[PDB]
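> So that we are looking at the same thing, I have put the structure below in structure tokens.
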Amino acid sequence: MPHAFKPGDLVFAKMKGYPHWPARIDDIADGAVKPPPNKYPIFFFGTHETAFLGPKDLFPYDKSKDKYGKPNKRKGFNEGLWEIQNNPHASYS
């Protein structure tokens, strides 16, 4: 059975006006800005941007890849697909 989300978990993350996007749950570095209550820091592959999102917008990668893991016109997406498949736990800084 599933646990709560934890840093390192791979997902497709959904933001208004964007397709479901390859992403991971990040750690918060010592000394860094924490997310609001009930939100997780999401690192979007490809764009390398972070946003704060709640579970309703987080779709586990394994279950969802057949549906959402298809190439897309949007900037950074295809790069994103490569990252989540090939090196999802790398430093992208």
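The backbone N, Cα and C atoms fix where each Cβ goes, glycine too.
So Swiss-Prot lists these for the protein:
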| type | residues | note |
| --- | --- | --- |
| MUTAGEN | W21 to A | Loss of interaction with histone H3K36me2 |
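Can you tell me where each of these features sits in this structure?
Under the three-state DSSP scheme, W21 (mutagenesis position) falls in the strand class. Spatially close to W21 (mutagenesis position) yet at least six residues away along the chain are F12, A13, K14, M15, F44, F45, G46, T47, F77, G80, judged by Cβ distances under 8 angstroms.
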